[PDB]
Amino acid sequence: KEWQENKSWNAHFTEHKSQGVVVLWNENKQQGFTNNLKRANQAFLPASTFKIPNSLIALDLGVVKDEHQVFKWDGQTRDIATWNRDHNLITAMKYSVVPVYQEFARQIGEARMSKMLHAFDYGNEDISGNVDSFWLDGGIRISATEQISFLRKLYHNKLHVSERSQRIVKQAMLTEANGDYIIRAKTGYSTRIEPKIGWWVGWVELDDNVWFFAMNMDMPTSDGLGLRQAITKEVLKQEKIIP
Amino acid sequence: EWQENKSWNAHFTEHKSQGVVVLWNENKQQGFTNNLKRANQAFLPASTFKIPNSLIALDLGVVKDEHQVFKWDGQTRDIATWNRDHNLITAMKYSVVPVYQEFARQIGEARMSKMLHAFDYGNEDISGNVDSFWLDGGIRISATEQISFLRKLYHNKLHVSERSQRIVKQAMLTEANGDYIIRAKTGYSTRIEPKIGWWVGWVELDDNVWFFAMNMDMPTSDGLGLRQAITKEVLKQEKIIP
Ligand SMILES: *C(=O)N1C[C@H](NOS(=O)(=O)O)CC[C@H]1F
Ligand SMILES: *C(=O)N1C[C@H](NOS(=O)(=O)O)CC[C@H]1F
Ligand SMILES: [Cl-]
C-alpha cells in the first residue's frame, strides 16, 4: 500500500494520556505510515513550524543576508529568557525567537508572503489576519501530510527559491546528529486558538535513506511539550529507523 | 596570539600517549596548545585531506552534489562500510578511500596542485601518486595550518564557490545536540612513521566558534578512539562543552 495506518502507534499516545498523530514517509520506498489517517490530513495553525517557510522567504528576498547577520534585541524584556538577547538565524530557530520572525514577516510584507506561500503550495495558502501573527492566530492551516509535501521539496531543493536559501534553512533546522542519524526539524506550540496543539516536523537522514515526519498532539498545558519529540522517537524506535 | 598550556599534557600522559591539541577562540582571536613545537610540525594529512579533495571535486563539477551515488566496484576491502554504494556524506563519514582516489584522478595533478596553492594548504606539495599523495606522498600540514585552512572554510573565504564550501561543511557534520555542533574529519597516517591519528574541525556554540586540530602518536589502531576522547577532555576542561 502507498499509505499504511498502524493503530499500534496509538499506545505511544495513550501511555501518556495524550492524543495526536505521527506521519512518517519512507523516501526510498515512496511509502507513508500513520496511526490516524484522518488526523494526518487535518489542517491546524502551524505556529512556530512556520519559521521554516518564513526563514526561506526572508533569505530569498535578502531580508536576511545569511545565517551570521545579527538581529538586535528590541529592549522589550519577555517571558522566555533566551529571547532577551541578540540572535542570528541559527539561534533564532533553535530558541524559536518570536520577535525576530515578526520583524521578518513585516519586512516581507503581506503581498510577498501570500505570493510565496502560493509558490510553496503551503497548506491552505491563506495569510488572512495580522502579517506578524497569522501563523499563530490568523487563517493559515496545514496538515501533517501537507507539512511532509513541503519538507520533501525543501529536502530536494525543489522549492521556488534559490538553492542557497534552501541550504541555509536546512542548516538552521539542524536539531541532533550522531553516528546513527541526523534530525533536521522544528517544534511548534499553537497556544492562542483552540485546539491547543504541539508540532514537530522534519526528517531523519540515514546513510542510504531519509524518513520525513510530521507529528501533532493535543497540548492543553505546556506540561506535555517534551512528548512532541519523545512520542516521535518512540515511533522511530518501534519502526527500527533509530536504535 | 598563541598560548602554551602544558597542563593539557596530562590528557595525553593519562592515556600513555603523545600528541598536540590546538584550539582557536574565533571571537577572541586567541590560540591555545599543549605543545607549540608539535603544533607547528607538519604531518601527512591522511583522511583529513578529504576536506580539500571534496571542495575541489565539487567546485570543478567532478561531484554534482551530496546525493550523487558512487557505485561500489564489487571489490571487498578491509573496512566493511566501504563495500557498498556511497554519496559525499557517507564517503566522508566512513572515510572511503576508493571514492576519493577516483575524485583525485578526475581532478588531475595540475588542477589539484593549483587549488591547494589557492587554499594555502600545508606545504602545497602533491609529489607521489595523484590518488595516494596524502598518505605516502609529499603533502604535509601542521595542526596550526589545519586551523588556518578550517577558519577560511568556516567563513566561505576559500577560493571555491560558496556552494562548494556549504556542501563540504554539511558533509563534515559529526555530532549535534542542544549544547554544540561539531563539524570535523578524522585521519590515520599508517604508512610512514610517525604513525599518527588526526581530528580537525570546530565546535559551533550559540555565540562563538572554537576551531581544533589534534594529532597523536597511533602505533596501533587500538588507540583510534583517543583522537575524539582526548579532544573532548580538553574541550570539557576549557568549559567549551559540558
Ligand atoms: C512557536 O510555536 N511558538 C514560539 C515559542 N516556542 O516555540 S517552540 O514550540 O518551542 O518551538 C512559544 C510557543 C509559540 F508561540
Ligand atoms: C584516512 O585517514 N584513512 C582512511 C581510513 N580511515 O580513516 S579515518 O581515520 O577513519 O578517517 C583508514 C586509514 C587511512 F588510510
Ligand atoms: Cl548542516
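The residues of chain B that appear here are 24-265 by Swiss-Prot count, in order.
The backbone N, Cα and C atoms fix where each Cβ goes, and this holds for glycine too.
Of all Cβ atoms in the shown protein chains, 21 besides its own fall within 10 Å of the Cβ of B:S70 (mutagenesis position). Classification of B:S70 (mutagenesis position) by DSSP places it within a helix. The feature active site, acyl-ester intermediate is assigned by Swiss-Prot to B:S70, with experimental evidence given as support.
Proximity of B:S118 (beta-lactam binding site) to non-local residues of its own chain (separation of 6 or more, Cβ distance below 8 Å) is seen for B:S70, B:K73, B:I102, B:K208, B:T209, B:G210, given in sequence order. According to Swiss-Prot, the beta-lactam binding site annotation covers B:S70, B:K73, B:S118, B:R250.
Under its mutagenesis annotations, Swiss-Prot gives B:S70 to A the following note: Does not alter thermal stability.
Experimental mutagenesis at this site is recorded by Swiss-Prot as B:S70 to G, annotated: Increases thermal stability. Abolishes hydrolysis of cephalothin and decreases catalytic efficiency about 60-fold with respect to ampicillin.
Quoted from Swiss-Prot, the note attached to the mutagenesis of B:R189 to A states: No significant effect on catalytic efficiency with respect to ampicillin. Very little reduction in dimerization at neutral pH. Predominantly monomer at neutral pH; when associated with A-206. Slightly decreases thermal stability. Significantly decreases thermal stability; when associated with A-206. Annotation for B:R189 (mutagenesis position): same-chain Cβ neighbours under 8 Å, separated by at least 6 residues, are B:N179.
Comparing Cβ neighbour counts within 10 Å across the binding-site residues B:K73, B:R250, the minimum falls on B:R250.
Screening the recorded positions B:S70, B:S118, B:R250 for a C-beta under 6 A from any atom of ligand 2 leaves B:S70, B:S118. Chain A comes close to none of the binding-site residues B:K73, B:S118, B:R250, judged by a C-beta to C-beta distance under 8 angstroms. Same-chain residues with CB within 8 A of the center of the B:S70, B:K73, B:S118, B:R250 CB atoms, the beta-lactam site residues themselves not counted, are B:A69, B:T71, B:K208, B:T209, B:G210, B:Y211, B:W221.
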